[PDB]
Amino acid sequence: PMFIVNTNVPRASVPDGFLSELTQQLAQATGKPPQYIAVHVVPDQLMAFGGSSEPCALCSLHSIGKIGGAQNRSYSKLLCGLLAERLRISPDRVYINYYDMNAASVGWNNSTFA
Amino acid sequence: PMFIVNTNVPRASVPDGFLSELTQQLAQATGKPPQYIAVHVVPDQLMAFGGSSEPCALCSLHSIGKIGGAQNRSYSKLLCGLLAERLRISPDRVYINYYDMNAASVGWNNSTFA
Amino acid sequence: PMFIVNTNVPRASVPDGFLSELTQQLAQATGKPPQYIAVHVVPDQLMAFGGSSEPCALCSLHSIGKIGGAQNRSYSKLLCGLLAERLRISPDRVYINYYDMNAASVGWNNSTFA
């Protein structure tokens, strides 16, 4: 899975160990070994949520499988809990787009997950 | 909801108020309360459009409702005028990807819209 | 075609000519007019891959056609090749998402393709 977080929160508020924690949490959550998990955090973004520049985040989770109505509902719970606790962002100022990638459409090591 | 602009134009030339203006124009355009609208602007990006480095833009629009062939045509006129006027970007140097999102695949406030 | 590269490699390591290089080679690989291909590179990113912070890349290739099982496979060799050769990233620490874009859902110059 690939998890990306874009936020207007300044880099300095991102705690030491945040990428480590997202990896471990997401691995336990999707059931995938952590080795396949990529994490990208982008701090200091311009962005606005209701024409308001209060702390917010726009995230996305891509995965070959493990995406679904029930599943995504659990992930919002997990992910929004972390941004709240770790970065102090209100959950209702957080959007997370979920993507169910087809294996043939993910290139990895000079080829794709055929 | 969810509008992103990646551009090589300098940060110093993105007008203050650009985010609010986008917020308002999109609210009108999509008939979605401005409150549901999130906007992200990324200036100073490396990027190139047709081999060339003159100002260019790569945007994407994600909305649960309101996406579709004819509508997208209007979104393009609206978005191209805005970038051309506010950022001095030429309309032929702009791509905008449109994404109709299923409510189950969008998380907000500890849950998803399904 | 639009190609984005997100990597933790320092900006100072992106060789001059990299964007032209990618433009040239993608045009050839996809056989599409180079004047139509945008390239976006983003260095110095907070990324983790398999829990590690060693060099890695999260890329994307959006294209109206020219995308499918086999081609994605060759795009990967070519792309992972370039990245390894210029940015010294190991191909097994590179993910590339392929998005077969639907014309009508891509905006450019005040309208949409098809």
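All chain B residue numbers match Swiss-Prot; in order, they span 2-115.
The backbone N, Cα and C atoms fix where each Cβ goes, and this holds for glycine too.
As given in Swiss-Prot:
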{"type": "ACT_SITE", "residues": "B:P2", "note": "active site, proton acceptor"}
{"type": "BINDING", "residues": "B:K33, B:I65, B:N98", "note": "substrate binding site"}
{"type": "MUTAGEN", "residues": "B:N111 to C", "note": "Causes formation of interchain disulfide bonds with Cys-81 from another subunit"}
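The secondary structure of B:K33 (substrate binding site), as reduced to three states from DSSP, is coil rather than helix or strand. Across the annotated binding residues for substrate (B:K33, B:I65, B:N98), the two most widely spaced Cα atoms sit 19 Å apart. Residue pair B:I65 (substrate binding site) / B:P2 (active site, proton acceptor) shows a Cα separation of 8 Å.
Using a CB-CB cutoff of under 8 Å against chain C, the recorded positions that qualify from B:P2, B:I65, B:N98 are B:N98. Under 8 angstroms separates the C-beta of B:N111 from a C-beta of chain A, among the recorded positions B:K33, B:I65, B:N98, B:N111. For the pair formed by the residue listed as 'active site, proton acceptor' and B:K33 (substrate binding site), distance between Cα atoms is given as 8 Å, rounded to the nearest Å.
With the fewest other C-beta atoms within 10 Å around its C-beta, B:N111 stands out among the recorded positions B:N98, B:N111.
Cα to Cα, B:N111 (mutagenesis position) and B:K33 (substrate binding site) are separated by 21 Å. Neighbours of the residue listed as 'active site, proton acceptor', defined as other CB atoms within 10 A of its CB across all chains, total 24.
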